[PDB]
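A short write-up of the structure that comes next.
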Amino acid sequence: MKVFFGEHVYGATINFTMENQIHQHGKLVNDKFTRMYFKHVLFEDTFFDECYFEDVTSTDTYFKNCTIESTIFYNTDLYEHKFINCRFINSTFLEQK
Amino acid sequence: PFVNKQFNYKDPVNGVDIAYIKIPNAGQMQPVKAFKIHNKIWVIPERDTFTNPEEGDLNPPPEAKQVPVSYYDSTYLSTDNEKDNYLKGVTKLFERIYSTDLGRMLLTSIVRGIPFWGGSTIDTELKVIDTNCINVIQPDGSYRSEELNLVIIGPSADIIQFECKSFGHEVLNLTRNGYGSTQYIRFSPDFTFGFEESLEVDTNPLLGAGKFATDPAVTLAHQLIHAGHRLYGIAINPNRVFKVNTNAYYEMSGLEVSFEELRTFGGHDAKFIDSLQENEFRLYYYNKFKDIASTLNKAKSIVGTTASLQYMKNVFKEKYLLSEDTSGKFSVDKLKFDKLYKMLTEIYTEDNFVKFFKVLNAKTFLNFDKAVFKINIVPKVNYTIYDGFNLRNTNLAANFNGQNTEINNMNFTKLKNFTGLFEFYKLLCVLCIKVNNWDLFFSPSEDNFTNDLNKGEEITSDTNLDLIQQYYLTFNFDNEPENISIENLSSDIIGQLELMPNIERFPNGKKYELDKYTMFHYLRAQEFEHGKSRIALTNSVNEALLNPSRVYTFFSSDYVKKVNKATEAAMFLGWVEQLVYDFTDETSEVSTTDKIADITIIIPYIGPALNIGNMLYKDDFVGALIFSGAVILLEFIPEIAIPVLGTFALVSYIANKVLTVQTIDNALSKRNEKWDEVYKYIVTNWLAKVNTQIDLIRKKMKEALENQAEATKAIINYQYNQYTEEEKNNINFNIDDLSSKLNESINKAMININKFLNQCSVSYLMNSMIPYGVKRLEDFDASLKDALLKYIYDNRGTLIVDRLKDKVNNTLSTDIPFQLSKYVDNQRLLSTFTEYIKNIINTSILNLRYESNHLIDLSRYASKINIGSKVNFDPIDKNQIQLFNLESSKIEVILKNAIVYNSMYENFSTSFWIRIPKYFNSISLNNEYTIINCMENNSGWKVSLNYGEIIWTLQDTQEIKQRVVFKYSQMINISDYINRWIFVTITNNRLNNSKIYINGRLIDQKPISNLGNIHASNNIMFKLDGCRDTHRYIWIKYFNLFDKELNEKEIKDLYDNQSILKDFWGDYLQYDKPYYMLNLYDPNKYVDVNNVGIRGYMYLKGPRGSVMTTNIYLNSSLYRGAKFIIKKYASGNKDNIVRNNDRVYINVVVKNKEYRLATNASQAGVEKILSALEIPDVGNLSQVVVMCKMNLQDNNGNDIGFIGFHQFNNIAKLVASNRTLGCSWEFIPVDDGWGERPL
Ligand SMILES: *[C@@H]1O[C@H](CO)[C@@H](O[C@@H]2O[C@H](CO)[C@@H](O[C@@H]3O[C@H](CO)[C@@H](O)[C@H](O)[C@@H]3O)[C@H](O)[C@H]2NC(C)=O)[C@H](O)[C@H]1NC(C)=O
Ligand SMILES: *[C@H]1O[C@H](CO)[C@@H](O)[C@H](O)[C@H]1NC(C)=O
């Protein structure tokens, strides 16, 4: 299990699959998750910013205490139940698989 | 089809559909041909010379009947070709009346109405009536008797006399006692009336002359309604006649109009009868149905028929809608009786058929028919099977040109009516003239109207287009009584026609001596014989009447001076252009003096034209009208008197708690009903004795203008004829263009005169009729309040208390608003009334409007209007004000130092429009801030905003705050209260209550009686104050203040008044701008493209999703789907603003490239799947769309269909088809005020 602390991911487009990770106090700014697989990865206290989620398929992933701002969730299965005590800001939720 | 197997004429005599027939008659009648056309309906191709013995000849009688128009012919119907054409036409009219659903229900009602078999002298037996059956003689030699309902026979001696007759009985009055009998309709389809209509210019300003032919379908429908009344035995007594006064010279000499005609005409005419007589008729008919039900219960036997008594009882219980409670005890219920009576009386009317058929007809029976037109109906190229004379896809469809004789002249041929133009006439002398009878005022007598107002009333514990489709849905079918076997009657069926009451011949040639000129002299002074001699215009009637060659005119002296001058060949074109321009000049003149109440357009030259009030000067007429209101127009003042309304007596149940509250509730309800009834009586009196004179004046103006044009072009042609060959050939001229332009000038003047007469009538109603009722009625309120007070204290307390006295003081101190919307239909009248009240009340305290590049007060009270530097104005429309959260984003209004009082605001109101952006910053929660202030030194009012709510605060000197709030949630899928234009108004009665209204709907009331003294602010503040947000901004427009309290009526119409199409936000829709799309029927989905092209299509997918921010807002996404852009196709307006009825093209953006929207209309099915094509498309496909609804039109002008969607299998595709919804759409411009992020 890979523990991640204090990340600053700027302008990164993600295409591959990341699995078995936890992120804490992450600051994902201007990221982009397109056509990828989320497997057993956990987000806690992470502050998103204008990230874009497209055709992302998730399994056992769970967002916790995350501040999600200005994002777009288009063509995804990240339903409401996958978010726990999360605050959205100016965000949106488009058509979902 | 209703009529299958067209029967030609020369088919054999088989015996069930074509056979020889014996009709009942007093004497002997030879076998007569006829053709069964349906169940219980027969059509006889012969002239009616058998039913009535007195009519043995077809020669016109020496004494012509008192009829406006009539034609006579003795060789008609004689030959077999005429018989075939007659029968084809009547069959076509039957199928056409059956085509419409309302007509379908009427035909079913006719079919079901078999007469009752009550002819047995013995009470307990059922016997068929001998006089309501026909003897069908078979080729073998024997005959069989058969019952039926309707017989269609060619006309009587008077050809155009279409009527209904019935065979009476010695002691039983069948037509009015619930029994009913077979009806014989004297009818012909080959002839039509020709009338004149002058109220169509509102829809078709390009209309020429009138002379419209009434659709024969409507006439047959009128005859069928007469029949339908007579089968159910509900005909009104013929001796009940709407009598008129005939003593005066201006009063029409005489004409019979029975109440049955008033009922069958319906609509406007149906209002000529008061509610009391209608109630009497309803009660009488209910009693007669109770009697027939009792007789049916008593009877237990039948003689003369094969089928069971039970079967005939079932048929009759279905016909009369009776109910049997499983015990053989028939009974009628008031609900079903009321439904049937309304269906037969109010639903089946001529007006409703005219509305459904979309054909011309006179709105009132006063518009007497003026010509006889021979027509041909058998060919389909002249009279289409569906839409009548208005054939679709042709030039005749537009503007109802089919019924216009002067266009569709090859279809109608005029005939010479045998009633003389001046056979029935009156004489007027001062120099004597004659007047035709049918061109006089209609003066109803006072006896025809009655009231039960004086009768007192006691209250006990318990006292108390669409509708056509609901009745059709509820209506029953598949139950038509089958043909029945009966024992045959004698060879000859004896019988006498129902006796008609005698009408004495009205006197002719009466002489009246007067000391003044009447308008008939003036109307005659403008006529001429178009002889060879020159005709000269003049300004003196005394010479125009005497000299046949001189014609009176009411125009200016320079005009007559010009028209009397001889001119030469080179000068004539300038002469004709000058005269047409000058004629338009007089016809277009309107007075500018508008200080008079809602007579805004006073037209002067009506005075000298018709000698109204005995002045001959335009200025004198204007002064007289200004001084005397609308009274001077009326020839005779209609007397109105409202006697004292009866008191109200309440019963008392000693020691009661909930029944007494019911007593007060019923008292209030009966108060409201009494107010409604008295308004209805006042309206019907006004319509009976005021509107007819105004209509006659309008007709006289129309014919006067036409006569003036006639004289002008007559003298012009006289001058034209003077030339030699070279002048007339070198200098061309035609009369058609002159006639067209003069007629267009007549129409533009006639619009003004029609509107003027409309405000005249409405103003007279509002001024000199309603106060008389309202004074007695408020006295009734005073007495009723006294009674309720005596009961509310009764010096005792064993009762059930401040709430009751509050309610009684509230409602019995105010007045119910008066509207004709609930009394009249005439759309023209409707508009004038409401438009008036709102337009006049506009003038108020502050009318802050931005025009002429400045924000000014049109109410000329505001002292100064300060404008801050940081305010903003909308370039597309300068009347919008945008206010920012900065100090200089301020507007100050210096209120008039006159209207500022310490204890003012006793009754007053405010109204304006606000658009609010969507709250973003969380600090704005519970952050109240004032947006509009009129509060000084802890006293005044303020409008404030907070998180999703509007607050109106009233505040007195002694700290008593009163806050009324209107709230709305931000977490909703679709909102009508965010970023949208919202009408907000506040009404205040410092005596009773403060009320809030939003866009014209009731929200909240709070008491303000505890408020004391509320000192008036010196000025008005427009500024954000205390708003912690650094980006908050507002939009407001059309702010208005009212010095008196308003009412629901004046506020609702105001909304529409202040309301060019709008977008989602309510702002003006604009050209060459992108817009998203939204259908109101399906809000949760958006639009999407697929494989664009001819094969490509638009469809509905989703869900649109959701954008939200925690504990601030949640809402579905709005910027979904491809954006739509609109650009001009043929609109000539320079600006990019769209208006109503604008034909434009529609394009859509797909991956940042533009596509036309178009479809192929030749595809099968009414649904027309639209498609997205490239800009280089083919012009054959329909792409022009008219404008919240949009309609696609073919390149030839045919409407492809309303743009909407259809559920094509599992795909919600888009269509242009010809549903209560699906025609509603909405455009979403990109708005910075909403803030959702696109991508
Ligand atoms: C959520 O979105 C809203 C609107 O989409 C954001 O509010 C907006 O914030 C911007 C940036 O400050 C404001 O722009 C301003 O423009 C003026 C004129 O150019 C400029 O002088 C200012 O310095 C500022 O840049 C914009 O007015 C403002 N809109 C509203 C309606 O307030 C908001 O910040 C986003 N985030 C949150 C948490 O709400
Ligand atoms: C995702 O994009 C990267 C960068 O262009 C590319 O190297 C990679 O092959 C893509 N992902 C997959 C799994 O193909």
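Each residue's number is its place along the chain shown, starting with 1.
Looking at the header, which is where the method is noted, we find electron microscopy, 4.4 Å.
Every residue gets a Cβ built from N, Cα and C, even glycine.
According to DSSP, B:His222 (Zn(2+) binding site) is assigned to a helical segment. Around B:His222 (Zn(2+) binding site), the same-chain residues six or more apart in sequence whose CB sits under 8 Å from its CB are B:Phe162, B:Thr264, B:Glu350, listed in sequence order. Residues annotated as Zn(2+) binding site in Swiss-Prot: B:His222, B:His226, B:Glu261.
Mutagenesis annotation in Swiss-Prot: B:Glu350 to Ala or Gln (Swiss-Prot position 351), described as Wild-type KM for SNAP25, no protease activity, about 30% less Zn(2+); the structure shown retains the original residue. The Cβ neighbour count for B:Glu350 (mutagenesis position), using a 10 Å radius over every protein chain in view, is 22. In the three-state DSSP scheme, B:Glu350 (mutagenesis position) falls into the helix class.
Using a 10 Å radius centred on the Cβ of B:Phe920 (mutagenesis position) and all shown protein chains, the other Cβ atoms total 16. Secondary structure at B:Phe920 (mutagenesis position), taken from DSSP and collapsed to helix, strand or coil, is coil. For the mutagenesis result B:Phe920 to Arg (Swiss-Prot position 953), the note given in Swiss-Prot is Whole toxin is non-toxic, almost no binding of RBD to neurons.
According to Swiss-Prot, the experimentally introduced change B:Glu949 to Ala or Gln (Swiss-Prot position 982) is described as follows: Decreased binding of NTNHA by receptor-binding domain (RBD) at pH 7.5. A strand conformation is recorded for B:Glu949 (mutagenesis position) in the three-state DSSP classification. Cβ neighbours of B:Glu949 (mutagenesis position) (same chain, under 8 Å, six or more residues apart in sequence): B:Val965, B:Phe966, B:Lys967, B:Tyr968.
Record note (Swiss-Prot), mutagenesis B:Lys967 to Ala (Swiss-Prot position 1000): Decreased binding of NTNHA by RBD at pH 6.0, none at pH 7.5. The unchanged residue is displayed.
For B:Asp1004 (mutagenesis position), the same-chain residues 6+ apart in sequence whose C-beta sits under 8 angstroms from its C-beta are B:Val964, B:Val965, B:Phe966, B:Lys995, B:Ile996. The annotation that Swiss-Prot gives for the mutagenesis experiment B:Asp1004 to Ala or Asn (Swiss-Prot position 1037) reads: Decreased binding of NTNHA by RBD at pH 7.5.
According to Swiss-Prot, the mutagenesis experiment B:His1031 to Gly or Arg (Swiss-Prot position 1064) carries this note: Whole toxin has reduced toxicity, dramatically reduced binding of RBD to neurons. Other Cβ atoms within 10 Å of the Cβ of B:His1031 (mutagenesis position), summed over all protein chains shown, number 10.
In the three-state DSSP classification, B:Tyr1081 (ganglioside GT1b (d18:1(4E)) binding site) falls within coil. Long-range Cβ proximity for B:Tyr1081 (ganglioside GT1b (d18:1(4E)) binding site), meaning a same-chain Cβ under 8 A and a gap of 6 or more residues, is found for B:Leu1221, B:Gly1222, B:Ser1224. Per Swiss-Prot, ganglioside GT1b (d18:1(4E)) binding site is recorded for B:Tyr1081, B:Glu1167.
Its Cβ taken as reference, B:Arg1120 (mutagenesis position) is surrounded by 23 other Cβ atoms within 10 Å in the chains shown. B:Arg1120 to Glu (Swiss-Prot position 1156) appears in Swiss-Prot as a mutagenesis experiment; the accompanying note says: Decreased binding of RBD to SV2C, substantial binding to neurons.
Among the mutagenesis experiments that Swiss-Prot reports, B:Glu1167 to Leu (Swiss-Prot position 1203) is described with the note: Strongly reduced toxicity, heavy chain has very strongly reduced binding to synaptosomes, decreased binding to gangioside GT1b. For the recorded site, B:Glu1167 (mutagenesis position), the DSSP three-state label reads coil.
Under its mutagenesis annotations, Swiss-Prot gives B:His1206 to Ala (Swiss-Prot position 1253) the following note: Strongly reduced toxicity, heavy chain has very strongly reduced binding to synaptosomes, decrease in ganglioside GT1b binding. Cβ neighbours within 10 Å of B:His1206 (mutagenesis position), excluding its own Cβ and spanning all shown chains: 18.
Under mutagenesis, Swiss-Prot gives B:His1206 to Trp (Swiss-Prot position 1253) with this note: Heavy chain has very strongly reduced binding to synaptosomes, binds much less GT1b. RBD protects against neurotoxin less well than wild-type.
The number of other CB atoms found within 10 A of the CB of B:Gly1235 (mutagenesis position), across every protein chain shown, is 14. A mutagenesis experiment is reported in Swiss-Prot for this position, B:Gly1235 to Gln (Swiss-Prot position 1292), and the note states: Whole toxin has very strongly reduced toxicity, almost no binding of RBD to neurons.
What Swiss-Prot says about the mutagenesis result for B:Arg1237 to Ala (Swiss-Prot position 1294) is this: Decreased binding of RBD to SV2C, substantial binding to neurons. Long-range neighbours of B:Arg1237 (mutagenesis position) (same chain, six or more residues apart, CB within less than 8 Å of its CB): none.
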Proximity to chain A among recorded positions B:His226, B:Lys967, B:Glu1167, B:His1206, B:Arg1237, where any Cβ pair is under 8 Å: B:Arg1237
Distance in angstrom, CA of B:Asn464 to CA of B:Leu465, with 9 unmodelled residues intervening: 27
Inter-residue Cα distance where the pair is B:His1031 (mutagenesis position) and B:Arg1120 (mutagenesis position), in Å: 27
Minimum Cα separation from B:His1206 (mutagenesis position), reported as the residue among recorded positions B:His226, B:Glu261, B:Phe920, B:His1031, B:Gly1235 that achieves it: B:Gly1235
Output field, Zn(2+) shell: CB within 8 Å of site CB centroid, site B:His222, B:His226, B:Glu261 dropped: B:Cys164, B:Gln223, B:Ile225, B:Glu260, B:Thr264, B:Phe265, B:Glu350
Rounded Cα-Cα span from B:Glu1167 (mutagenesis position) to B:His1031 (mutagenesis position), Å: 49
Through-space Cα separation in Å, B:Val430-B:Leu431, 21-residue segment unmodelled: 6
Shortest C-alpha distance to B:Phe920 (mutagenesis position) - which of the recorded positions B:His226, B:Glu261, B:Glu1167, B:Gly1235: B:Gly1235
For B:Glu261 (Zn(2+) binding site), the three-state class that DSSP assigns: helix
Of B:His226, B:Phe920, B:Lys967, B:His1031, B:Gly1235, recorded positions neighbouring ligand 1, Cβ under 6 A: B:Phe920, B:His1031, B:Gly1235
